[PDB]
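Here is the structure we will look at, set down as structure tokens.
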Amino acid sequence: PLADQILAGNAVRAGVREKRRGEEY
Amino acid sequence: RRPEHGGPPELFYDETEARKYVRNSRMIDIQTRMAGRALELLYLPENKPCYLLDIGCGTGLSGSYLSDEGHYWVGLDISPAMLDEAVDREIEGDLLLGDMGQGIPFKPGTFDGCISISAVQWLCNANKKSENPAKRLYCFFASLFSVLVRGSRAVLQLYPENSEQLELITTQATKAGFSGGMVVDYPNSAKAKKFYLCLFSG
Amino acid sequence: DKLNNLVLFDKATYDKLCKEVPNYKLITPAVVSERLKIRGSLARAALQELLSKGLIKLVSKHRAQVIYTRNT
Amino acid sequence: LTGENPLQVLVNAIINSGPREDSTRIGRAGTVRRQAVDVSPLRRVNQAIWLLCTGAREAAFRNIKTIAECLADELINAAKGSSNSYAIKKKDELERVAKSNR
Amino acid sequence: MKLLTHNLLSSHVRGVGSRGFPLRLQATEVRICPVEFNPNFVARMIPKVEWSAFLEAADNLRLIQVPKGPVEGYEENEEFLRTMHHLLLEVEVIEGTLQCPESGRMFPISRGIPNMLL
Amino acid sequence: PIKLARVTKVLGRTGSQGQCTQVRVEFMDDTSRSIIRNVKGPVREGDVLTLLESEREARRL
RNA sequence: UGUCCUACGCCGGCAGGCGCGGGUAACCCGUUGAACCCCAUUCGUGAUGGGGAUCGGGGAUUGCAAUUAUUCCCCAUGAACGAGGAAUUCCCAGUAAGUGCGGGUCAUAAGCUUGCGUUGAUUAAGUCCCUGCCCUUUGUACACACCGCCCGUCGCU
């Protein structure tokens with residue numbers, strides 16, 4: 001839709017990105 | 001990392017940083033040899049000193065090099081702290097305080113030469129919303145072209161960090177009517193690589 | 001600039017340290033050497049002499065720092 | 001010096017030397033400007049700690065002034081909010097340049 | 001402030017370009033600083049410098065004893081060039097003010113360098 | 001005037017290098033005001049935030 | 001790790017010698033007694049008791065041979081160096097950094113690479129802005145390419 005496009009351009013993408021970094025006996 | 005990331009030149013180069021700046025013999029050596037290269041760069045007539053606009057002199061070490069050979073100059077600066085440091089060094093040339101981007105306030109056909117020491121790579125970024133970098137560079141270049149004698153020589157020492165900054169400064173210079181080019185000191189080197197805008201009127 | 005701290009206690013500065021070290025509210029060799037324009041070795045020797053006189057109380061002992069306080 | 005618990009002076013120095021607003025750098029092609037952004041309280045504490053560290057380190061660095069008493073003086077002057085602290089001056093410059101780059 | 005520096009000064013306002021020159025002067029204390037005497041230098045301001053601006057700047061500086069015309073020569077006059085050197089390069093107005101004709105913006109020279117802040 | 005605010009949820013991080021965090025924040029003097037603001041550094045839900053001026057809403061691409 | 005590792009006794013302050021043992025190896029060096037750190041003194045903002053370069057002399061060690069100072073110990077002078085315009089390297093937990101300790105190269109150097117633990121933090125749990133690589137679509141912008149001008153004026157043989 002038009003308003004969805006306008007609000008997607010008005011907001012910032014976020015969400016998923018897997019960043020792989022980095023006892024008993 | 002770099003002095004340009006610290007902030008505006010009026011407030012970054014304060015009392016204590018100028019105090020530790022003047023006590024640096026490495027700075028003395030690099031400034032004297034760049035001043036010598038800049039004085040050798042322009043083809044001024046021998047046995048006849050020229051009227052040089054010294055912009056970005058600051059402490060006036062390049063101005064001290066000019067005064068050591070019998071030449072005369074006037075200094076334009078933006079920070080009062082290192083201006084007072086230059087005053088305390090019993091310097092001979094005159095000093096002016098103001099923003100070079102707002103325009104050089106001198107009559108046309110006055111200066112036979114221009115010496116810029118680490119002042120053109122400063123102005124590429126903006127530290128205020130009211131300051132437009134393209135407008136500021138265009139106004140500074142147009143005022144410098146106005147105040148210069150037709151046929152005078154202008155040298156500008158710089159250390160650009162990418163090719164886009166050089167692209168903007170060169171396109172502002174070539175839209176301001178300056179005729180000239182770029183001279184690099186040891187382009188394939190890293191420590192000894194310097195950049196030098198050379199300009200003239202006609 | 002170039003400091004000119006004295007190498008031995010003259011009569012006048014000895015008089016001010018006689019009548020003034022009981023009242024600074026803080027005692028360390030650093031500020032004593034700074035404000036009296038005296039050698040720091042003489043400052044620490046003077047405070048060992050003065051604690052031998054016992055008119056300034058100890059707080060803590062360390063090789064690099066010594067700290068002292070008033071009697072009242 | 002202050003006659004009471006040094007922890008209160010320390011937390012007052014932490015509170016008073018926290019940069020509440022500063023500038024971020026943005027730019028697409030050569031033209032780089034600064035936008036006035038806000039600092040999280042955790043980063044406020046972190047920058048206050050780092051600024052007191054820089055003040056204590058580069059305060060004297062070349063004379064009889066001991067690092068312990070220099071740190072004590074810096075913490076006391078930051079808790080009092082005086083302009084003698086390097087941390088307070090740097091913080092105030094940070095909010096002022098944030099206000100200059102709204 | 002050397003007299004040649006303000007004698008070549010203009011106003012940096014956009015609207016006054018380029019008829020803002022010259023600028024008026026006001027002095028409360030004047031210093032004399034020794035400057036090396038270059039005879040070629042003093043010889044080759046005189047065709048270039050504006051003489052009427054020099055007279056009006058001297059009139060704002062309370063001083064009258066100057067020659068009324070541009071003295072052109074082959075450096076054979078020692079005392080005229082010496083007086084010009086003393087007036088231009090050695091006279092310094094450390095404390096003072098500058099005023100623009102068409103904008104009225106003030107510039108306070110306060111120990112000892114004029115500001116140009118917008 | 002300096003004012004204190006409380007966040008509700010994070011909208012997401014913004015900036016060219018992802019240096020700032022755009023976050024939804026609201027007020028205690030009235031529980032009706034709601035603004036969007038950018039705060040850099042580590043920001044999680046629960047912290048109390050500080051506004052030097054409550055005039056404009058922060059907005060970046 | 002070892003028939004070069006050395007325990008111990010004698011001599012010379014040290015560089016090093018002499019003598020007698022242990023070891024072909026978790027047995028002897030070796031409860032592998034190390035450095036940083038810790039406590040106390042002296043020093044005290046001083047190109048200074050910092051830093052040690054570059055020198056002179058003596059002695060000893062290693063070897064056919066040491067001069068172009070192989071190497072070590074001592075003594076004597078004490079240069080730059082006052083935190084580095086500007087380009088750039090590495091990095092997220094026992095990690096970086098400080099700190100010392102072994103193996104290969106060795107008649108004798110000390111200087112490269114590999115390891116070792118000890119003291120052990122700040123910053124972030126991120127982004128595609130710069131760099132590089134790989135995907136999806138495309139060859140529509142610009143460049144290449146086509147067309148046009150292909151610098152004009154006078155003067156003699």
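Per the header: electron microscopy, 3.2 Å.
In case you wondered, yes, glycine gets a Cβ from its N, Cα and C as well.
Quick look at what Swiss-Prot annotates:
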type	residues	note
MUTAGEN	E:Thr5 to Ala	Abolishes interaction with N6AMT1, METTL5, TRMT11, THUMPD3 and THUMPD2. Reduces interaction with BUD23 and ALKBH8. Reduces expression of exogenous TRMT112
MUTAGEN	E:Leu8 to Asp	Strongly reduced ability to promote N5-methylation of ETF1 together with HEMK2/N6AMT1
MUTAGEN	E:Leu8 to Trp	Abolishes interaction with METTL5 and THUMPD3. Reduces interaction with ALKBH8, THUMPD2 and TRMT11. No effect on interaction with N6AMT1 and BUD23. No effect on expression of exogenous TRMT112
MUTAGEN	E:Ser10 to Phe	Abolishes interaction with THUMPD2. Increases expression of exogenous TRMT112. No effect on interaction with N6AMT1, BUD23, METTL5, TRMT11, ALKBH8 and THUMPD3
MUTAGEN	E:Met45 to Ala	Abolishes interaction with METTL5 and THUMPD3. Reduces interaction with ALKBH8 and THUMPD2. No effect on interaction with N6AMT1, BUD23 and TRMT11. Reduces expression of exogenous TRMT112
MUTAGEN	E:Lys48 to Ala	Abolishes interaction with THUMPD2 and THUMPD3. Reduces interaction with TRMT11, ALKBH8 and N6AMT1. No effect on interaction with BUD23 and METTL5. No effect on expression of exogenous TRMT112
MUTAGEN	E:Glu50 to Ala	Increases interaction with METTL5. No effect on interaction with TRMT11, THUMPD2, THUMPD3, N6AMT1, BUD23 and ALKBH8. No effect on expression of exogenous TRMT112
MUTAGEN	E:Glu92 to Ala	Reduces interaction with THUMPD2, THUMPD3, ALKBH8, TRMT11, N6AMT1 and BUD23. Increases interaction with METTL5. Reduces expression of exogenous TRMT112
MUTAGEN	E:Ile113 to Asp	Strongly reduced ability to promote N5-methylation of ETF1 together with HEMK2/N6AMT1
MUTAGEN	E:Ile113 to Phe	Abolishes interaction with THUMPD2 and THUMPD3. Reduces interaction with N6AMT1, BUD23, TRMT11 and ALKBH8. Reduces expression of exogenous TRMT112. Increases interaction with METTL5
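Swiss-Prot feature annotations superimposed on the structure.
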residue: E:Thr5; record: mutagenesis position; Cβ within 10 Å: 18
residue: E:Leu8; record: mutagenesis position; Cβ within 10 Å: 23
residue: E:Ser10; record: mutagenesis position; Cβ within 10 Å: 24
residue: E:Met45; record: mutagenesis position; Cβ within 10 Å: 18
residue: E:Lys48; record: mutagenesis position; Cβ within 10 Å: 13
residue: E:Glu50; record: mutagenesis position; Cβ within 10 Å: 15
residue: E:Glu92; record: mutagenesis position; Cβ within 10 Å: 20
residue: E:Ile113; record: mutagenesis position; Cβ within 10 Å: 21
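Closest to E:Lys48 (mutagenesis position) by Cα-Cα distance, out of the mutagenesis positions E:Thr5, E:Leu8, E:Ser10, E:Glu92, E:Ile113, is E:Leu8.
Closest in space to E:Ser10 (mutagenesis position), of the mutagenesis positions given as E:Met45, E:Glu50, E:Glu92, E:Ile113, is E:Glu50, taking the CA atom of each residue. Filtering of the mutagenesis positions E:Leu8, E:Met45, E:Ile113 by Cβ separation from chain B (threshold: under 8 Å) yields E:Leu8, E:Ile113, ordered along the sequence. According to its DSSP assignment, E:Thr5 (mutagenesis position) is helical. E:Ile113 (mutagenesis position) and E:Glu92 (mutagenesis position) are 11 Å apart (CA-CA, integer value). Looking only at the mutagenesis positions E:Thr5, E:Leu8, E:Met45, E:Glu50, the one with its C-alpha closest to E:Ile113 (mutagenesis position) is E:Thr5. In the three-state DSSP reading, E:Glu92 (mutagenesis position) counts as strand.
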